[PDB]
Amino acid sequence: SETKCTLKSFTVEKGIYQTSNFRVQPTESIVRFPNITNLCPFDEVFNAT
Amino acid sequence: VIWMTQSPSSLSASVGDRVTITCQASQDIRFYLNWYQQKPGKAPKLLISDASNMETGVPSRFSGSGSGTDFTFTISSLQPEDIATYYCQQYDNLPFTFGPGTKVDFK
Amino acid sequence: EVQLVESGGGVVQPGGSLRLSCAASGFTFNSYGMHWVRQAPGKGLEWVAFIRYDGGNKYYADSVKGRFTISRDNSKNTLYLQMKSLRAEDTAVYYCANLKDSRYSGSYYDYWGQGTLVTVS
Ligand SMILES: *[C@@H]1O[C@H](CO)[C@@H](O[C@@H]2O[C@H](CO)[C@@H](O)[C@H](O)[C@H]2NC(C)=O)[C@H](O)[C@H]1NC(C)=O
């Protein structure tokens, strides 16, 4: 019926008839990055004696 | 996101007493709010749909009222099977948000 | 007479994946938009996902939007939740719910599942 809807007809003669497109979607979705160098210490400003 | 708050989150009352539970929203939900009851260890059973329409199979002790931002669940008498946790739900904006839930206890 | 039996719970390493399945048999199904609801152990009920009657529009909670996907198979009458990149804040009891909506799904009966304990350790 896909092919019929494509040739806009109800009779499909013999042969290969290209109808649709087959793209495979994705699953996950990562987000990589680097570790963590300096860390600008709040250790000294929130925790001074 | 439509935040809900429930009050009081802890409650202890004896038999025959009345219980009011206020559900407060952060936005305006007109009359779309569900009141569930969950006994500990089981799936929650619904009690009141659209904030006032009590269901079938539930006794007539429970009642719901209020509209707009403030809603009220009222138990006119505490039978021993009223000891559970009661939850809200809104319906206007997806996602639906449950309340934190109030615990009823015996004295 | 309604039966919502769920499966797929177990020990999951953090960052793993699961397929929670909900076999529904009783009501007609596929005329109702169905929900996944979760409850953390010792905490209140949260919300996970909602899918319409034809699998057209899916809606997720604002905290798990992207790590879960919700699908339905109307031929075998099942709900599926693909859970990828699980943290330790997802160890819970997942219920397969049909909430007495009346604005979006338009249901009238409240049919809850039983709940699977998904422990992410
Ligand atoms: C704020 O400062 C105090 C004192 O410097 C920190 O307490 C130390 O904590 C570490 C690990 O928690 C221990 O090994 C030390 O023995 C503690 N020292 C003292 C004197 O108690 C505290 O951790 C600091 N806050 C933060 C967030 O790092």
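Sequence positions for chain A are given in Swiss-Prot numbering; the residues included correspond to 297-345, in order.
Cβ atoms here come from the backbone N, Cα and C positions, even for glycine.
Counting only residues at least six positions away in the same chain, no Cβ atom sits under 8 Å from the Cβ of A:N331 (mutagenesis position). According to Swiss-Prot, the mutagenesis experiment A:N331 to Q carries the following note: Reduced viral infectivity.
In the three-state DSSP scheme, A:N343 (mutagenesis position) falls into the coil class. Among the mutagenesis entries in Swiss-Prot is A:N343 to Q, noted as: Reduced viral infectivity.
Just so you know, the Cβ of A:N343 (mutagenesis position) picks up 8 other Cβ atoms within 10 Å once every protein chain is counted. DSSP assigns A:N331 (mutagenesis position) to coil, not to a helix or a strand.
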